[PDB]
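To keep things clear, I will list the structure first and then write my remarks on it.
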Amino acid sequence: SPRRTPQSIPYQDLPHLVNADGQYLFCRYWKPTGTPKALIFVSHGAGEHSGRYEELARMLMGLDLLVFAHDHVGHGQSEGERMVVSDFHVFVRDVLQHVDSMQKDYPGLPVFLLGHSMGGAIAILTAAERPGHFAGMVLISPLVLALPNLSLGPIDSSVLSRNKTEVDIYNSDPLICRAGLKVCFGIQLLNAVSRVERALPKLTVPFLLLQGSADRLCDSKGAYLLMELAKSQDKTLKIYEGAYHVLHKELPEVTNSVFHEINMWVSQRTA
């Protein structure tokens, strides 16, 4: 029988890649009409998927950038047991495989990484594995500071965003895993934090860091440590006072600023 997404859709009727462990990863592309100026990979957070980046990717596409993503293992429309990973590195290995495939088809173009929460940690660890390979890194509230089938317990969805509509969209998306954090996975996310800490003295990639003051998931303290401990010569921090975790899904005031800020930073670093 043909390989299906956890939502019974055959992978042959969809854009995909097969990872080093023989697992199918669902892919997304936002290719412009013109000739692309640069490539940008979108790395999503824990529980979410690439589809949540539609508006942000459609903006970046407008700047003549080729936007590409994939749902991480055990997430969205990709294979694997929900929110489980053999080792946190699997995520980094799969991002590099996708980046290398795209670079082959578009040689000489600069590559950027855009990551949120877990996807932020993945982005950091990707750049550290390949010093001087990426043009820049954009980080929206990254994961930087802190019997196996046991769960931690569902989080209160109101802590995600102050925008009541966006919380409602989140709570009704079937591709979003709203179940609590798995203990096994929790151990992996602590490895990610420990590995991000050890990589900081060698992190040289230019970065833009967007963080909310009232984030109850990724404490702002971590963003201040990241700005201090990273070796990057080109590092910018933007704090959104009173804003929660999902900054690209926050109040219109925060969201429009976020979009413009990513627009200006990426545009300045392209030609």
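Numbers in chain A track Swiss-Prot; the residues on display, in order, are 6-151, 171-295.
Per deposition record, X-ray crystallography, 2.7 Å.
Note that Cβ sites are derived from N, Cα and C of the backbone, with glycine treated the same way.
In Swiss-Prot this protein carries:
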type     : residues  : note
ACT_SITE : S122      : active site, nucleophile
ACT_SITE : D239      : active site, charge relay system
ACT_SITE : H269      : active site, charge relay system
MUTAGEN  : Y194 to F : Does not affect ability to hydrolyze 1- or 2-monoacylglycerol
MUTAGEN  : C201 to A : Does not affect ability to hydrolyze 1- or 2-monoacylglycerol
MUTAGEN  : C208 to A : Does not affect ability to hydrolyze 1- or 2-monoacylglycerol
MUTAGEN  : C242 to A : Reduced 1-monoacylglycerol lipase activity
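All protein chains considered, the CB of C201 (mutagenesis position) has 18 other CB atoms within 10 Å. With a cut-off of 8 Å between CB atoms and residues at least 6 apart in sequence, the same chain places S181, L184, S185, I200, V270, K273 near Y194 (mutagenesis position), listed in sequence order. Missing residues between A151 and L171: 19. Distance between their CA atoms: 23 Å. Of the listed mutagenesis positions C208, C242, the Cβ environment within 10 Å is emptiest of other Cβ atoms at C208. DSSP assigns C208 (mutagenesis position) to a helix in the three-state reduction. Under 8 Å, Cβ to Cβ, and six or more positions away along its own chain, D239 (active site, charge relay system) finds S146, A267, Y268, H269. Classification of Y194 (mutagenesis position) by DSSP places it within a helix. For the pair formed by the residue listed as 'active site, nucleophile' and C208 (mutagenesis position), distance between Cα atoms is given as 18 Å, rounded to the nearest Å. There are 25 other CB atoms within 10 A of the CB of the residue listed as 'active site, nucleophile', with all protein chains counted. It is 19 Å from the Cα atom of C242 (mutagenesis position) to that of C201 (mutagenesis position). Neighbour count (other Cβ atoms within 10 Å of the Cβ, all protein chains): 22 for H269 (active site, charge relay system).
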